[PDB]
Amino acid sequence: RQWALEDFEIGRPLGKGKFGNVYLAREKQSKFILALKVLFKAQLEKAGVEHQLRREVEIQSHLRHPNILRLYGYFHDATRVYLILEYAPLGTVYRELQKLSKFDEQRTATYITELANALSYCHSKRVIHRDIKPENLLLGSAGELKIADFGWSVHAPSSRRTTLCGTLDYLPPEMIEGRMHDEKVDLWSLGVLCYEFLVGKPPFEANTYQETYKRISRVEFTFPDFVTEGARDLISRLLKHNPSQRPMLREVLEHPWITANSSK
Ligand SMILES: Nc1ncnc2c1ncn2[C@@H]1O[C@H](COP(=O)(O)OP(=O)(O)O)[C@@H](O)[C@H]1O
Ligand SMILES: N#Cc1cc(-c2cc(C(=O)O)cc3[nH]ccc23)ccc1Cl
Ligand SMILES: O=C(O)[C@H]1CCCC[C@@H]1C(=O)O
Ligand SMILES: [Cl-]
Ligand SMILES: [Cl-]
Ligand SMILES: [Cl-]
Ligand SMILES: [Cl-]
Ligand SMILES: [Cl-]
Ligand SMILES: [Cl-]
Ligand SMILES: [Mg+2]
Ligand SMILES: [Mg+2]
Ligand SMILES: [Mg+2]
């Protein structure tokens, strides 16, 4: 029913967020292990992001998919808001990529398949994530990808602007430009992730914000020699300036490079 902080024993920090921290926690009666995303009311209020927090909570609450992190509940006290999340025990894809440097084709196709299944479910409800990046991709007990952090999620179509000075690396041209956008934004982010998984760095990475913006807007990227023909084909289809030219998620799931390398 109605949770309070006294119902949990808090453990180690699991990760740092923009508006507070995520902690491992145990519900006192059941001993059930979960993650508490803690946000500071004063920081949320100064930034004026309460409306986006309401969307994170309302959207994530109603999603039910094995590759989407569950949001079980929420509560608040005088200074903080607490999101009760499903705990992802194998950490982030971000950490996995720092350890391994780059992923082989099998691990990449498997993660892309899991991501495409999760996004296909979101898009069936016109929910667009818009913040698909390695730090927001968690790993379950079976090493399965779980999409998390619905902080920027909205119902499609939308023209809302997400980050003002944060990383642009995963954003499509229509989002960085402030244009109307839809489900196709997640398809572009899928292409950026596929490239980063195989190469170790996102395709439009640059020293400055303006140079990253320029690269994204002109779709300026090249492949290192080791990237195979099949991976180049899928990435080139996803990274199209025109969102209408981006494939459907069923086309990604049936791509010959995906079917040849996916774990299933
Ligand atoms: N349920 C979870 N299980 C494990 N680690 C988590 C969980 N949720 C978040 N984290 C960790 O905390 C970080 C921040 O959480 P996130 O929800 O993305 O916050 P923010 O909206 O501030 O980005 C993640 O990038 C990850 O490192
Ligand atoms: N549970 C919960 C929750 C609480 C707030 C909130 C409440 C108040 C309040 O009722 O006083 C003040 C606030 N300032 C920033 C957030 C915020 C927003 C979302 C959720 Cl999910
Ligand atoms: O910290 C959060 O969960 C969200 C609060 C609303 C604004 C966006 C923000 C985020 O995920 O970046
Ligand atoms: Cl605002
Ligand atoms: Cl380690
Ligand atoms: Cl919305
Ligand atoms: Cl140039
Ligand atoms: Cl241009
Ligand atoms: Cl070549
Ligand atoms: Mg995050
Ligand atoms: Mg977030
Ligand atoms: Mg990097």
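Throughout, chain A uses Swiss-Prot numbering, with the displayed residues spanning 126-389 in order.
A Cβ is built for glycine as well, from the same backbone N, Cα and C atoms used for every other residue.
According to Swiss-Prot, the feature domain 'Protein kinase' maps to 133-383, an assignment based on sequence analysis.
Within its own chain, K162 (mutagenesis position) has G142, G145, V147, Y207, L208, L210 as residues 6 or more apart in sequence whose C-beta sits under 8 angstroms from its own. The feature ATP binding site is assigned by Swiss-Prot to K143, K162, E211, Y212, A213, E260, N261, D274, with experimental evidence given as support.
Here Swiss-Prot describes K162 to R as a published mutagenesis experiment; the accompanying note says: Loss of kinase activity. DSSP assigns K162 (mutagenesis position) to a strand.
Of all the Cβ atoms in the protein chains shown, 23 others lie within 10 Å of the Cβ of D256 (active site, proton acceptor). Positions annotated as active site, proton acceptor by Swiss-Prot, on the basis of experimental evidence: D256.
With a cut-off of 8 Å between CB atoms and residues at least 6 apart in sequence, the same chain places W277 near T288 (mutagenesis position), listed in sequence order. Where Swiss-Prot documents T288 to D as a mutagenesis experiment, the accompanying text is: Mimics phosphorylation state and increases kinase activity.
For the mutagenesis experiment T288 to A, the note given by Swiss-Prot reads: Reduces cilia disassembly and kinase activity.
The annotation that Swiss-Prot gives for the mutagenesis experiment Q335 to A reads: Reduces binding to MYCN. Using a 10 Å radius centred on the Cβ of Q335 (mutagenesis position) and all shown protein chains, the other Cβ atoms total 10.
Sequence-distant neighbours of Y212 (ATP binding site) (same chain, six or more apart, CB under 8 Å from its CB) are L139, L149, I158, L159, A160, listed in sequence order.
The closest partner of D256 (active site, proton acceptor) among the recorded positions, by CA position, is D274; the full candidate set was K143, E211, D274, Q335. Largest Cα to Cα distance within the recorded ATP binders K143, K162, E211, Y212, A213, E260, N261, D274: about 19 Å as a whole number. Around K143 (ATP binding site), the same-chain residues six or more apart in sequence whose CB sits under 8 Å from its CB are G276, listed in sequence order.
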